[PDB]
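Student: Questions regarding the structure given below will be posed in turn.
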Amino acid sequence: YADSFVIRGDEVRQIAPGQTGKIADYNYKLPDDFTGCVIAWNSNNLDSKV
Amino acid sequence: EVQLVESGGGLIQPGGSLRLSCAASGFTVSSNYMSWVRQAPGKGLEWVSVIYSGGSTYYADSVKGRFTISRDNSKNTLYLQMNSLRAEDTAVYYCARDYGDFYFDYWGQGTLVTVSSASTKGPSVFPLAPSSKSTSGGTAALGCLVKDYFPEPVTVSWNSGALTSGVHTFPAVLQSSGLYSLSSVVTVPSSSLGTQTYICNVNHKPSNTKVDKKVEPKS
Amino acid sequence: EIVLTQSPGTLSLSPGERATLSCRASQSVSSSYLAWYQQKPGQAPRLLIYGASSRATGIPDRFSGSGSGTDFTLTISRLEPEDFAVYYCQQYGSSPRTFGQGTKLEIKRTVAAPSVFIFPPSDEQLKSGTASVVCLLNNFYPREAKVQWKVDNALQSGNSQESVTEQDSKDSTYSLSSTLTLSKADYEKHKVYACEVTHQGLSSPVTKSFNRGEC
């Protein structure tokens, strides 16, 4: 399964199976036991703008 | 939206533990964030801890492993249980309603956290008489000296709260002995040296001391 | 790094004029994620403005914060005298919410000299075995006052304590109390106790004094 969204860089370590914070507590939820992989990369060149 | 009364703090020897309480009113205390913030008496404001509406908590790094927050939304009462008390956590503390961005919009009243030191002692009171050395023309000053007490919050009123003119209580001073002291003075027309009532009402709230002392011109 | 540092730290002015101040960080902050606060002494601190853009309700519009990045200002368009307090900047951009140290706002009421008054120790205290000698300085603008105790004309160093009141909300003055503490034994060894006050509203210093044991 593939779920996709964009977050900030200073909060990606809120994403681990068993965590805290408003993207772990609210807005999304992992289980505690986990199989898959998580991949993230900055897109400030394209997704940020003046 | 009238809320956030605080209570519980005071004289406590180090190594103990205390649960503080900040009760609010007219508000759904479950469906928001609250927070705790300290205020060192010579220094600025330093954040202590937060709770979430889901219920997740965070703390400062210094108070890590020591302090536990909780709440009862059946009675709308926040609980700051602080443990393993050290003698530098001596600030006054504030419960604060929190919004969103973690703005602390609504604020509590405050309660003193004072670590053990010299224990709790009662004040010794003297009346400082009105005198010609204090008299000048139309007015003369008289007051009450309340000294040697540890439990910081102490109050002296004039005539059960009657005189509000010229009544000025000066900041308490901390001696080398470790005990506080202060003096509150009020000016009153020199035609009225002994004429009316000028009785200072001394109340010590951590203890239960209540004494009224009359100030009269020198013999 | 995230440390809030005040520009001046204090401002003494006269009411009815445009007040402006800033708070400086120790890095550029993510965009406008900071706030201001004010503190009334003896009261709870209160909201000032969220996001450095717009303030919440219960606050009138005489006030404006601006800036971006490290610099972030706050401008009060006209000095209301009852708004004299200690004013704070607060951030919420960083992963902790750090604070500053505050800014003092007050007025410089026309030079006013103090009323001075010296109080000898009460007879009750000399029984106990100690003598407090109080000297009072009443109402006064410049707080930079000097209290020199003298005992038999010897300047006394290291046995006094002072405290000073908050600037008065009515007449914008200060009041100061200095206490000299002696033993009964040492008190009974000298005669003249004097308190010499120096201040800008005095052309030359004022001494109030008594003579131990003279009704």
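We number chain A the same way Swiss-Prot does; the residues here are 396-445, in that order.
If you're wondering, the header gives electron microscopy, 3.4 Å.
Cβ coordinates come from backbone N, Cα and C, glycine included.
A:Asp405 to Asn appears in Swiss-Prot as a natural variant; the accompanying note says: In strain: Omicron/BA.2, Omicron/BA.2.12.1, Omicron/BA.2.75, Omicron/BA.4, Omicron/BA.5, Omicron/BQ.1.1, Omicron/XBB.1.5, Omicron/EG.5.1; complete loss of interaction with host integrins. Annotation of the natural variant A:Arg408 to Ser in Swiss-Prot: In strain: Omicron/BA.2, Omicron/BA.2.12.1, Omicron/BA.2.75, Omicron/BA.4, Omicron/BA.5, Omicron/BQ.1.1, Omicron/XBB.1.5, Omicron/EG.5.1; the original residue is retained in the structure shown. Among the sequence features in Swiss-Prot, the natural variant A:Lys417 to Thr is noted as follows: In strain: Gamma/P.1. In Swiss-Prot, a published natural variant is listed as A:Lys417 to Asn, annotated In strain: Beta/B.1.351, Omicron/BA.1, Omicron/BA.2, Omicron/BA.2.12.1, Omicron/BA.2.75, Omicron/BA.4, Omicron/BA.5, Omicron/BQ.1.1, Omicron/XBB.1.5, Omicron/EG.5.1; May enhance affinity to human ACE2 receptor. In Swiss-Prot, a natural variant is listed as A:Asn440 to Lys, annotated with the note In strain: Omicron/BA.1, Omicron/BA.2, Omicron/BA.2.12.1, Omicron/BA.2.75, Omicron/BA.4, Omicron/BA.5, Omicron/BQ.1.1, Omicron/XBB.1.5, Omicron/EG.5.1. One entry in Swiss-Prot concerns the natural variant A:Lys444 to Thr. Its note says: In strain: Omicron/BQ.1.1. Under its natural variant annotations, Swiss-Prot gives A:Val445 to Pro the following note: In strain: Omicron/XBB.1.5, Omicron/EG.5.1.
Mind running through what each feature is packed against?
Tutor: Around A:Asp405 (variant position), a 10 Å sphere centred on its CB holds 10 further CB atoms from the protein chains shown. In the three-state DSSP assignment, the secondary structure recorded for A:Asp405 (variant position) is helix.
Around A:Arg408 (variant position), no same-chain residue at least 6 positions away in sequence has a Cβ under 8 Å from its Cβ.
Sequence-distant neighbours of A:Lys417 (variant position) (same chain, six or more apart, CB under 8 Å from its CB) are absent.
DSSP classifies A:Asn440 (variant position) as helix under the three-state reduction. Sequence-distant neighbours of A:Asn440 (variant position) (same chain, six or more apart, CB under 8 Å from its CB) are absent.
Listed in sequence order, the same-chain residues six or more apart from A:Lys444 (variant position) with CB atoms under 8 A from its CB number zero; the list is none.
Secondary structure from DSSP puts A:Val445 (variant position) in coil. Within 10 Å of the C-beta atom of A:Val445 (variant position) sit 2 other C-beta atoms, taking all shown protein chains into account.
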Student: When each of the variant positions A:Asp405, A:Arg408, A:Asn440, A:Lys444, A:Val445 is checked against chain C, which show a C-beta distance below 8 angstroms?
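Tutor: Listed variant positions meeting the cut-off: A:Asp405.
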